[PDB]
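Accompanying notes for the structure given below.
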2 protein chains.
Amino acid sequence: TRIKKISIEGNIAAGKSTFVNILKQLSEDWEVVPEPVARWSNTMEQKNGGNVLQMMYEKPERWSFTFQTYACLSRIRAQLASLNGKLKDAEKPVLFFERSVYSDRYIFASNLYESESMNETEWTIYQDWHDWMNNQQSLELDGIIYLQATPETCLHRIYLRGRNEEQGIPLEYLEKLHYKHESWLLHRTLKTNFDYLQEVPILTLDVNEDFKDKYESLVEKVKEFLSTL
Amino acid sequence: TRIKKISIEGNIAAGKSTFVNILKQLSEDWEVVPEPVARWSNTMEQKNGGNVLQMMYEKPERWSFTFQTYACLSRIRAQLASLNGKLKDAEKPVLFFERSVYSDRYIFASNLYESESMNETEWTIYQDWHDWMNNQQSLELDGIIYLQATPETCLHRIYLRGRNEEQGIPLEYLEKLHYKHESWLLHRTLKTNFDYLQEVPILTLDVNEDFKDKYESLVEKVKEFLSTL
Ligand SMILES: Cc1ccc(-c2ccc(CN3CCN(C)CC3)cc2)cc1Nc1nc(-c2nccc(N)n2)cs1
Ligand SMILES: Cc1ccc(-c2ccc(CN3CCN(C)CC3)cc2)cc1Nc1nc(-c2nccc(N)n2)cs1
Ligand SMILES: O=c1ccn([C@@H]2O[C@H](COP(=O)(O)OP(=O)(O)O)[C@@H](O)[C@H]2O)c(=O)[nH]1
Ligand SMILES: O=c1ccn([C@@H]2O[C@H](COP(=O)(O)OP(=O)(O)O)[C@@H](O)[C@H]2O)c(=O)[nH]1
Ligand code: NA
Ligand code: NA
């Protein structure tokens, strides 16, 4: 019938990829769209993405605009493919997105503008493109699940995951991203150009405690949340 | 009824803007979509476009990717607005485009890649974006009018138009762009990712002679061409 679209949102190493790979296995009616950036961080898209990530490590102020435009295009096409491809025989189909086009713009691209990694022209061009790319519709969200973790938890989990290039990420960076998620999804103080988001249902889950082998309470909250949508 | 879409193609200062402003006045069934880049060269789009042009003059190898993506997005939205906005009461509606999404990629973006103003990653990301942006359709061309002028004519006409920043453009640059137009529209030796273009009708018009006050023979050829479409 009609596919429910749920975004999983959270800071770096909150546990989004772990949570989404738990969920995908619990129902034939449940599908997942991993974040393209995450997959490049692990083919023409993956070759482009790998080069852009490596170029970003050296010179974020040169590559942030190129990176953010390609990350968001890659997400839109991957979300559309799943929407048009999967769950067509499902009774209660749910598609779980690892992050959204809204996190791309209002968390990451925003944060890069604020660190002077994009100049005003790059940021205004990006926002104009984003406003338009997201009208040329079927991707609007039924709900958001916020995986809430402390900067410290996320810093610990970056260490656990053990990607070389990420070991350099400092707590202060994580605390800024954390602040942006809290403004957007808890306090709802963040203004956007997408009216409907103001009223989209949000489930906040505390994931500071390890859930890898003990997630039943979280999934019960997800099932309850889904029945309200 | 159904709007005919005709692209006017030609080298820098061939006379496209002059020709299109002649045509627009000859029929209520005839509308025109100027090239956004041309308009920036004369408002949020114009402010962004003016900054990008100025940044390009200094450092083309820094701004070519950003410039080409914004030029082509600006063209797509301006072509779609005219298609959805105008000629709705017309008997034989024709929309004349100053250049196309195909010139953007196969003439300009291509030429910038070939002058090492974009690296391979920028060029592959641009082509991937272009292939996709042009599927998320109603912009496909019924015909192309090629305004054919010598590099020398175009060099003379740059001098006539008298834009400060353009007086630096050298004949060798114009001769490369000229070669690309000849490959694409006369010899049809240029391969693209758009099958239908191989078989699109092309009218070639020699505009080496001044036509500003003597264009009736050209318009007669345009009217004959249109009756075949
Ligand atoms: C790969 C990489 C490389 C480098 C840096 C980086 C390094 C340093 C800084 C500090 N500032 C100091 C001040 N200076 C003037 C400018 C740089 C800032 C960012 C970040 C990354 N990763 C990133 N990933 C995303 C992202 N992830 C998922 C979805 C999405 N949409 N976006 C955005 S950024
Ligand atoms: C505004 C500007 C500023 C500068 C240069 C420029 C300067 C010098 C060079 C020489 N090479 C030497 C080798 N070096 C490694 C790299 C530069 C190349 C280009 C061109 C422009 N104008 C342009 N307009 C378009 C365009 N126009 C309409 C539609 C569309 N889609 N695209 C494309 S480019
Ligand atoms: O409850 C958890 C959640 C995550 N992790 C680990 O923390 C790291 C970050 O998780 P993930 O990659 O899912 O984070 P994302 O960036 O996807 O939010 C990984 O090594 C996980 O295996 C963990 O040990 N327990
Ligand atoms: O038959 C012509 C065509 C053009 N021009 C002049 O040549 C310059 C370039 O024309 P246009 O701006 O139309 O060129 P485009 O870049 O639009 O092809 C302008 O000063 C025109 O007024 C001219 O004198 N006679
Ligand atoms: Na599943
Ligand atoms: Na007209």
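Swiss-Prot numbering applies to chain B: residues 19-60, 72-165, 168-260, in that order.
The way this entry was determined, per its header, is X-ray crystallography, 2.0 Å.
For all residues, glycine too, the Cβ spot is worked out from N, Cα and C.
If you check Swiss-Prot, you get these features:
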type	residues	note
BINDING	B:28-36, B:188-192, B:240-242	ATP binding site
BINDING	B:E53, B:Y86, B:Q97, B:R128, B:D133, B:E197	substrate binding site
MUTAGEN	B:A100 to V	Strongly increased catalytic efficiency towards deoxycytidine; when associated with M-104 and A-133
MUTAGEN	B:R104 to L	Strongly increased catalytic efficiency towards deoxythymidine; when associated with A-133
MUTAGEN	B:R104 to M	Strongly increased catalytic efficiency towards deoxycytidine; when associated with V-100 and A-133
ACT_SITE	B:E127	active site, proton acceptor
MUTAGEN	B:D133 to A	Strongly increased catalytic efficiency towards deoxycytidine; when associated with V-100 and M-104. Strongly increased catalytic efficiency towards deoxythymidine; when associated with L-104
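Location within the structure of each feature annotated in Swiss-Prot.
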residue	record	DSSP class
B:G28	ATP binding site	coil
B:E53	substrate binding site	coil
B:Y86	substrate binding site	helix
B:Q97	substrate binding site	helix
B:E127	active site, proton acceptor	strand
B:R188	ATP binding site	helix
B:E197	substrate binding site	helix
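In sequence order, B:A31, B:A32, B:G33, B:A180 constitute the residues six or more apart from B:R188 (ATP binding site) in its chain with CB-CB distances below 8 Å. Across the 11-residue gap left unmodelled in the deposited entry, the distance from the Cα of B:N60 to the Cα of B:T72 comes to 12 Å.
Counting other Cβ atoms within 10 Å of each Cβ, the lowest count among the recorded positions B:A31, B:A100, B:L191 belongs to B:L191.
Ligand 4 lies under 6 Å from the Cβ of the following recorded positions, listed in sequence order from B:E53, B:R128, B:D133, B:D241: B:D241.
Considering only the recorded positions B:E53, B:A100, B:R104, B:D133, the residue listed as 'active site, proton acceptor' has B:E53 as its nearest partner by CA-CA distance. All protein chains shown were included, and the count of other CB atoms within 10 Å of the CB of B:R104 (mutagenesis position) stands at 23. In the structure as shown, the Cβ atom of B:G28 (ATP binding site) sits within 10 Å of 26 other Cβ atoms. Missing residues between B:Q165 and B:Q168: 2. Distance between their CA atoms: 7 Å. According to DSSP, B:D241 (ATP binding site) sits in a coil region rather than a helix or strand.
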